[PDB]
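Colleague: Okay, handing you the structure first.
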2 protein chains.
Amino acid sequence: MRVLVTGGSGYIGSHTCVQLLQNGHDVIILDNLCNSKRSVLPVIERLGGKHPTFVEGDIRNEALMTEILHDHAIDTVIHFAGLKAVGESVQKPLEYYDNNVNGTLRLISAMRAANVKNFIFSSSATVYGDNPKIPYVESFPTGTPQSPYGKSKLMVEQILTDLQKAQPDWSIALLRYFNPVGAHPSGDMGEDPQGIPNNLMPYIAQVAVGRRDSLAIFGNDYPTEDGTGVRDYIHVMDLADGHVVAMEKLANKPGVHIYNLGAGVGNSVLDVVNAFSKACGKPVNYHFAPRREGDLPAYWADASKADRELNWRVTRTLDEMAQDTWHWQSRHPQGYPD
Amino acid sequence: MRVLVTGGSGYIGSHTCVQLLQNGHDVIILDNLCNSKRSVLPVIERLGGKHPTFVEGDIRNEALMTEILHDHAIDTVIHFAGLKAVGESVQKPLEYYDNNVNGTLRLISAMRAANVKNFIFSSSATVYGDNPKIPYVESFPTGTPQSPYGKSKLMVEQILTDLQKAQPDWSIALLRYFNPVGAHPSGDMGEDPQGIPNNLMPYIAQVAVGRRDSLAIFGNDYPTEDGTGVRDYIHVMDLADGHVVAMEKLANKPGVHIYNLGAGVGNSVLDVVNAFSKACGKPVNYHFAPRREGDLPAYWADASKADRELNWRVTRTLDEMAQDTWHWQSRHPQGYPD
Ligand SMILES: NC(=O)c1ccc[n+]([C@@H]2O[C@H](COP(=O)([O-])OP(=O)(O)OC[C@H]3O[C@@H](n4cnc5c(N)ncnc54)[C@H](O)[C@@H]3O)[C@@H](O)[C@H]2O)c1
Ligand SMILES: NC(=O)c1ccc[n+]([C@@H]2O[C@H](COP(=O)([O-])OP(=O)(O)OC[C@H]3O[C@@H](n4cnc5c(N)ncnc54)[C@H](O)[C@@H]3O)[C@@H](O)[C@H]2O)c1
Ligand SMILES: O=c1ccn([C@@H]2O[C@H](COP(=O)(O)OP(=O)(O)O)[C@@H](O)[C@H]2O)c(=O)[nH]1
Ligand SMILES: O=c1ccn([C@@H]2O[C@H](COP(=O)(O)OP(=O)(O)O)[C@@H](O)[C@H]2O)c(=O)[nH]1
Ligand code: NA
Ligand code: NA
Ligand code: NA
Ligand code: NA
């Protein structure tokens, strides 16, 4: 199929592009480079084994999106583009609503204009809000996300749902992500955050590579087995594969298809730390710090629906997640070149 | 004060502009004329007793909004501009999210750019969602609106709330409207809907003027005293006054100030019909039809907060609402001239 991958040069999108190309799809990447570099492009092509077309541009530019869509006879769109720093979202709400809410709105309006009706959206477990029932199941009513970031995702899910009701020929997949970690097994493609990493894995990795002193573990008094927060970690390669399957199986199948994409099990902060120390060959330095504002103690996905309906399930392990991350971090300590 | 009134040429905004001018404020009206006519302008000036500046333009145009704001040294913004046909919103969701969500986002981003930090937003009782507890109180957590229109309003309230948290010097009033009816007592300014009116009052008025056959009363089997739906009707003049007070009293008072603006009591469809028959001097023709999709049986506002904090309360009656409406309808059967 002809697929437009917005945010295609970023973390999850890069890996997704590789798997898409491996599957022989024609890929057009759209990215504004606010959080990624052109240097990942040749890596995508090499690992994907096929050239993906790249367009530098912004999802907010409806006219350009329309042009791209038509120009490339796109059949389906995978939408990864947006902002995702939770804390920053609290500080700069407008930029989040603009990039995420308006950004998606501009893109789907362009789709309408171009007659494209298959969409895959990068959603989030934040949409469940403060749900005491774990694991989280797609059948659960959404809650109230605590940050502007979380809210922006839930708002987009609602807008897409309304759009589908109004244009019932559309196929829209709402893929709810949990905690994506890992890197392509080659060690040549991975997460390349700028500045202080907000997520656990990359932070640990930077401590391990020697850039940082100690990992601050946010809270050690939660009602979990070891007192640290528990999450559902998923290897970016499994996530990428889930996207290829969803795209292939849902294209032209009218409806709003919601799926949690996660491993279906929880791991604590210590479990992750331990796996990484094991991977890197040295004990990762860490200390206990106060709980992080707005954090939930524990949650993980219920991934039965994706297994059942798409025949998709994770295959990589937590150790692999840590190992692949360390491999990338260590092979490319400065990330992608400028 | 110097106030920018978006949607100023529409129903509620026109009346608000009149009262603002009467209070000696300098008013700048911004409207795209998608649901109003330039012919209301001279009426606003005449009834307001002072000239309001008018700019034809769109809230979505951030650059223009910014320019206006600066050019006119605006101190505060009253935001009435947006789309509000509920049924159409279900059919054309994108236009609603764009005009309402993105439209407000563009406007407040322009405000940021221009250093304007006082805002008044036209909110809605739809934000309470399907709340069984009536009357509705500001202290109630919001619910889930059933239409794209309802959702767009709640999304804006959330975005504004986040904005205020991030720029705590801002003063933002979330004015939740219930069922605005009536017309300026002069009979020369009123609601001028195009095509079939969606709301009860105007529909009744068109039946009365002879344009329509019979009012279809949506449902007669609700758990209400007479079996018809019950709502909180508020005279547009009281609503207008509430806006002047809110603007004057909340300017430069940091926070998110939420107030329901309603009469605080409920009236059924039959009560409204009866009041109008009385006003127009002839029995209004009507029949019972099936319930309207998504309608709630009964709800009204709890307006104690506005009374207490702003010393504001309604003063016009249901009869006045009907009378003023008939007066306008009858004096100007073709509405505002083209
Ligand atoms: N739990 C969660 O909510 C969860 C977990 C991770 C990622 N996600 C979502 O998955 C998506 C991909 O995440 P990621 O980790 O790859 O992040 P990322 O920052 O690496 O990728 C996003 C890409 O979008 C691009 N971009 C940003 N705004 C843009 C715009 N306006 N126009 C064009 N390009 C733009 C960036 O330059 C970047 O290459 C995002 O939507 C993210 O919010 C959600
Ligand atoms: N229960 C409720 O939710 C409730 C009741 C009535 C009205 N309201 C809200 O109050 C406001 C005023 O309502 P009204 O009855 O006066 O409606 P209205 O249609 O008469 O007024 C809206 C005005 O906004 C203008 N407009 C629309 N989109 C615009 C845009 N993108 N840029 C510039 N101008 C634009 C229209 O031309 C019109 O003059 C609206 O926001 C409406 O949704 C809410
Ligand atoms: O420097 C860090 C980053 C994260 N965490 C914890 O690691 C888990 C995952 O955090 P992350 O921010 O990566 O993603 P989230 O689960 O919030 O989407 C949570 O329990 C966080 O409290 C931590 O202790 N230190
Ligand atoms: O042609 C109409 C319009 C409205 N209504 C009823 O009148 C009340 C107010 O309807 P409206 O659409 O004006 O506003 P809402 O309360 O939905 O905001 C509700 O009980 C509607 O079911 C009716 O019976 N016939
Ligand atoms: Na429809
Ligand atoms: Na670098
Ligand atoms: Na802040
Ligand atoms: Na007319």
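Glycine residues also receive a Cβ, built from the backbone N, Cα and C atoms like all the rest.
Pulled the feature table from Swiss-Prot, pasting it below:
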BINDING   B:11-12, B:31-36, B:58-59, B:80-84, B:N99, B:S124, B:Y149, B:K153, B:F178  NAD(+) binding site
MUTAGEN   B:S124 to A  No major structural changes. Catalytic efficiency is very low and affinity binding is 21% of the wild-type enzyme
MUTAGEN   B:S124 to T  No major structural changes. Catalytic efficiency is about 30% of that of the wild-type enzyme, and affinity binding is similar to that of the native enzyme
BINDING   B:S124, B:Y149, B:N179, B:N199, B:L200, B:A216, B:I217, B:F218, B:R231, B:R292, B:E293, B:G294, B:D295, B:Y299  substrate binding site
MUTAGEN   B:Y149 to F  No major structural changes. Catalytic efficiency is very low and affinity binding is 12% of the wild-type enzyme
ACT_SITE  B:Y149  active site, proton acceptor
MUTAGEN   B:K153 to M  Decreases the catalytic activity. Not reduced by sugars in the presence or absence of UMP. It contains very little NADH
MUTAGEN   B:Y299 to C  Loss of epimerase activity with UDP-Gal by almost 5-fold, but it results in a gain of epimerase activity with uridine diphosphate N-acetylglucosamine (UDP-GlcNAc) by 230-fold with minimal changes in its three-dimensional structure
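Surface or core, plus neighbours and distances: that's what I need for these features.
Modeller: In three-state terms derived from DSSP, B:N35 (NAD(+) binding site) belongs to neither a helical nor a strand segment and is classed as coil.
Spatially close to B:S124 (mutagenesis position) yet at least six residues away along the chain are B:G150, B:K153, B:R176, B:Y177, judged by Cβ distances under 8 angstroms.
In the three-state DSSP scheme, B:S124 (mutagenesis position) falls into the strand class.
Long-range Cβ proximity for B:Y149 (mutagenesis position), meaning a same-chain Cβ under 8 A and a gap of 6 or more residues, is found for B:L83, B:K84, B:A85, B:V86, B:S89, B:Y96, B:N100, B:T126.
In three-state terms derived from DSSP, B:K153 (mutagenesis position) belongs to a helical segment.
On its own chain, B:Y299 (mutagenesis position) has B:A125, B:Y128, B:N131, B:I134, B:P135, B:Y136, B:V230, B:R231, B:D232, B:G266 as residues at least 6 apart in sequence with a Cβ closer than 8 Å to its own Cβ.
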Colleague: For B:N35 (NAD(+) binding site), which residues of its chain lie six or more apart in sequence with Cβ-Cβ distance below 8 Å?
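Modeller: Those within reach of B:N35 (NAD(+) binding site), by Cβ under 8 Å and sequence separation of 6 or more, are B:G10, B:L83, B:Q194.
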Colleague: In the three-state scheme derived from DSSP, which category covers B:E293 (substrate binding site)?
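Modeller: Looking at the DSSP assignment, B:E293 (substrate binding site) belongs to neither helix nor strand, so coil.
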Colleague: Are any of the binding-site residues B:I59, B:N99, B:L200, B:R231 near ligand 2, with a Cβ under 6 Å from it, and if so which?
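Modeller: Only B:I59, B:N99 meet the Cβ criterion.
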Colleague: State the three-class DSSP label for B:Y11 (NAD(+) binding site), counting H, G and I as helix, E and B as strand, and everything else as coil.
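Modeller: Where B:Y11 (NAD(+) binding site) sits, the three-state DSSP reduction gives helix.
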Colleague: Taking a cut-off of under 6 Å between Cβ and any atom of ligand 4, tell me which of the binding-site residues B:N35, B:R231, B:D295 pass.
Modeller: B:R231, B:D295
Colleague: Can you grab the distance from B:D295 (substrate binding site) over to B:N32 (NAD(+) binding site)? Cα atoms, rounded to a whole Å.
Modeller: 30
Colleague: Checking your reading of the structure: which of the binding-site residues B:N32, B:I59, B:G82, B:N99 lie inside a 10 Å Cα sphere centred on B:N179 (substrate binding site)?
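Modeller: Matched binding-site residues: none.
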Colleague: Measuring CA to CA, name the entry from the binding-site residues B:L200, B:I217, B:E293 that ends up nearest B:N32 (NAD(+) binding site).
Modeller: B:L200
Colleague: Applying a 10 Å Cβ distance cut-off over all chains shown, what neighbour count does B:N99 (NAD(+) binding site) have?
Modeller: 21
